Structure formats: C-alpha cells, structure tokens
Amino acid sequence: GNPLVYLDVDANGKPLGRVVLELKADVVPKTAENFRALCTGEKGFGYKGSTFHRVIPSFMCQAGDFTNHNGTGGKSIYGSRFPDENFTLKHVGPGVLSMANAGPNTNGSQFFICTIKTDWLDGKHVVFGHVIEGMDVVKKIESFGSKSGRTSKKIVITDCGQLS
Ligand SMILES: Nc1cccc(-c2noc(CCl)n2)c1
C-alpha cells in the first residue's frame, strides 16, 4: 500500500513528538517517492536535521530546505527540480501535505503541511499526502510561527524515516 513516513520534531531542542504522513503514491508516485526517500535519507541526503523555516498561523507550516535552510534551496532525488506530477488531490483542509514551489514545475524538497483549507493553492501546488497522526505536533509548530513566516522557536526535524 501507500508509504507511511514520520518526522520527529523538536522546538528549541526539546521534542514535540511525531508527525506521521501517508504518501499518496497511488495518485502521485513520483512525488511520493521523492518525499519517502528524503525521509529515509537513502540517497545520501534528506530531511534529517533540517528545519521548519516558514510557519504562518492559520495557514501552513513549511519545511524541507535541507541545503539553505531558508526557503531558497533543497533538491529532489531526481535532480534539482522536477515537474508538477498532477493536481488531482486538493487542498481540502488541515493536515494536507503539499509541495512548495517557485512556480510551475519547480518541485524540489520543500513541502508544507496545511492548518486550514487552502483552496487557492489547488492547481498550483501538488498535494501528495496527509497527516495520519500528530496534528497536535503540527498545531504546536503552527503556534511558533508569525504573519511574516518567521519562527519564534527553532523547529528541527531531528529524525525521520519510513514506517511501512
Ligand atoms: N522547490 C522550491 C520551493 C520553494 C522555493 C524554491 C526556490 N526558491 O529559490 C530557489 C533557487 Cl533555485 N528555489 C524551490
């Protein structure tokens, strides 16, 4: 079946807990596979040790820039960037996992977890999974953001990987 993966997240060096994500490989296999492999680190790089660098309350929590840690970087397991696979899944509500980008066909490693329905992103960002467990952790992360996206605590993915 679809992969289940996890992010264990600290805020200011203390654990918040675990976010478990289902990756919809049935719908977006290329996009799911990228994220899965970046969680395991099996290609020699990935999310371990990287941060949630941009967090906006009542919108989303963004992470995955493991090269520049500021929203300008990251890379996929395929090369620096890869195409939008499809827009079949929609940003339906809190818990949606979706690819950040810099315009059409610029997926890399950055992603975000929505804390509200973000319908205006439909057809622009590739949705590829959702939170199975750990929305409490997501809400904590969310509570450390700001209108500008600047975080008030250092939010680190200390560990990550594949469950199934
Ligand atoms: N994948 C992704 C998501 C958000 C921003 C970016 C991005 N911004 O600047 C650059 C320099 Cl190449 N990349 C890339």
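Residue numbering for chain A follows Swiss-Prot, covering 44-207 in order.
Looks like X-ray crystallography, 1.5 Å, at least that's what the header says.
Cβ coordinates come from backbone N, Cα and C, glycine included.
Experimental mutagenesis is annotated in Swiss-Prot for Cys203 to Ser, with the remark: Blocks Ca(2+)-induced mPTP opening and reduces hydrogen peroxide-induced cell death. In the three-state DSSP reading, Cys203 (mutagenesis position) counts as strand.
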Worksheet item: In sequence order, which residues at least six apart in the same chain have a CB under 8 Å from the CB of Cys203 (mutagenesis position)?
Response: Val48, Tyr49, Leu50, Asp51, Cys82, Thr83, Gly84, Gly89, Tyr90, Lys91
